[PDB]
Amino acid sequence: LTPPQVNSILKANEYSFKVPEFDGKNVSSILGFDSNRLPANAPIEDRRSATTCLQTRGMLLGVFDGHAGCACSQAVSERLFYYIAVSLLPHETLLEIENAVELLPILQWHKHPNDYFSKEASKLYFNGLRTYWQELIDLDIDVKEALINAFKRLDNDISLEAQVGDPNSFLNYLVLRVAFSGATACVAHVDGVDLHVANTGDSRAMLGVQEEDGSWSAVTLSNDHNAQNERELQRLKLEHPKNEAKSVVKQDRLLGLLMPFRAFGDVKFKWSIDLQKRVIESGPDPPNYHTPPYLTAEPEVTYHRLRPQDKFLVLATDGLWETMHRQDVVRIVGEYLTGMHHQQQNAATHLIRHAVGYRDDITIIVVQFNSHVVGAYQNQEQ
Ligand SMILES: [Mg+2]
Ligand SMILES: [Mg+2]
C-alpha cells in the first residue's frame, strides 16, 4: 500500500479499448474507453463493466459501488446489462430467442482479464432472464423507460431468488449473499449521438465539454442519491408518514445507517421483518423501521445528445469524487487526452494517480467520443 505497490496495482488492473477504426464505413461515436481500479477493501467491493450491444447499435458502460461485501456489486455487474439489452429488444428477436431455446449473441463484453463472471449461477441467472423476456413477449421503444424497467426487474429478481434459494447449498448461499449485500449502479447507454445515463446511488457520471477557447467545462449527468441531495431528502420524507420525517434519515444516513439512498441488494431495508427473519433461518452466515419499503434500486435517467464539443465521459464511484472537485477531474482528463498535461499511458490510470497522489475503493471509466463522427451525425440532422 506504498506508492510502488499501488503503482503495480494500477498497471495490473489497467484496461483500454479502442474502437475498431475501420474504414468499412463505420458509425462509432465512441473513440474508445479506459478503465482502472484501486482496492481499499479485501475483495474490492467496486466493479466495472463495459459492453457493446450485438443486437442493438448502442454500448453499455457502468460502474458499481458495492457495500457489505462484493456479492451484490459482482452480480449486478454481470446481470444488469443483459436485462437492459433484452429490454431494448423488439418483439421478433425476443421471439426467435425464445423459440431458440426449444442460442444467439446478445452482448459482447470488454472485460479486463482480472474481472470475472459467476461460476455456478450461469444457469440460474439465465433462467431468470428467460422468464423476463417471456414476460415481454407476453405483451417503438423508449430507452429511458427500458432502463428503469431493466433496473427494477433485476432488483426484484434478486429479492425473490433469495426467497426460493436453490438446493445446491452454494447456490442458495450465493442468492442470499447477493440479496443481503448491496450495490450502487451508474450506467451509460450510448447509441450514436444519444447518451442515456441511468443512476442508482452515489456513484456519478460527468461529461467533459471543451469550450471554444480550449478551457474545460464539466456538466453533471447524474445526481448523487445521498444526504447532500435535497430533492432526494424530500422524496424520502414524502414516501413515508409525516411522523417519520424525523427518522427516515437520522444522521446523514438512511435510517441512520446507509449513505446511498438508492441501491440494489440491501434487502434489510426493503423486506418486511417477518420475511427477513424466516429467510434467515437457512445458511449460517434497523432503527425506526415503521413503513418497511425504504430503499429502491430505481434509477434516475437523464438524456443527453452528444455534440462536437463533448469530448469524453467519466464514470466513477465516490472513491474518486471524494478526493477531487468535479471540474478538476474534467480539467485533468481533458488536458491528458488533449496532450497538454505537460504545459507551463491510460486516461483512467492518469486520473486515479491524481486522486491518490486513500480511504475507499476507486474505479473509473473514461469514455472518449469521436467528435468527427458525432459531428457527422449532427450534419445529418441539421
Ligand atoms: Mg463501496
Ligand atoms: Mg465507494
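Heads up, chain A uses Swiss-Prot numbers, so what you see runs 80-181, 186-222, 229-374, 386-444, 476-488, 514-538.
From the backbone N, Cα and C atoms, a Cβ is placed for every residue, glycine too.
The following features are taken from Swiss-Prot:
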type: MUTAGEN; residues: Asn120 to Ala; note: Decreases protein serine/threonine phosphatase activity
type: MUTAGEN; residues: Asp125 to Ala; note: Abolishes protein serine/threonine phosphatase activity. Abolishes binding to Mg(2+)
type: BINDING; residues: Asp144, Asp418, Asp516; note: Mg(2+) 2 binding site
type: BINDING; residues: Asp144, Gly145; note: Mg(2+) 1 binding site
type: MUTAGEN; residues: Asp418 to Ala; note: Abolishes protein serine/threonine phosphatase activity. Abolishes binding to Mg(2+)
type: MUTAGEN; residues: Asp516 to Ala; note: Abolishes protein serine/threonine phosphatase activity. Does not affect binding to Mg(2+)
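Inclusion criterion for the mutagenesis positions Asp125, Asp418, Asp516: a C-alpha placed within 10 angstroms of the C-alpha of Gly145 (Mg(2+) 1 binding site); this criterion is met by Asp125.
Shown in sequence order, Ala119, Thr417, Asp418, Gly419, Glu422 are the residues of the chain, 6+ apart in sequence, with a C-beta less than 8 angstroms from the C-beta of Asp516 (mutagenesis position). Long-range Cβ neighbours of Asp125 (mutagenesis position) (same chain, at least 6 residues apart, Cβ-Cβ under 8 Å): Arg116, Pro118, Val142, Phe143, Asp144, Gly145, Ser152, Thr417, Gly419, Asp517, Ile518, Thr519. Other C-beta atoms found within 10 angstroms of the C-beta of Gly145 (Mg(2+) 1 binding site) number 29, with every protein chain shown included. Ligand 2 lies within reach of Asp144, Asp418, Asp516 from the recorded positions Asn120, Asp144, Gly145, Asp418, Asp516, judged by a C-beta closer than 6 angstroms to any of its atoms.
Within 10 Å of the Cβ of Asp418 (mutagenesis position) there are 21 other Cβ atoms, across all protein chains. Neighbour density for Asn120 (mutagenesis position): within 10 A of its CB lie 13 other CB atoms from the protein chains shown. Residues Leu222 and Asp229 bracket an unmodelled region of 6 residues, and their Cα atoms lie at a distance of 13 Å. DSSP assigns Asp125 (mutagenesis position) to a strand.
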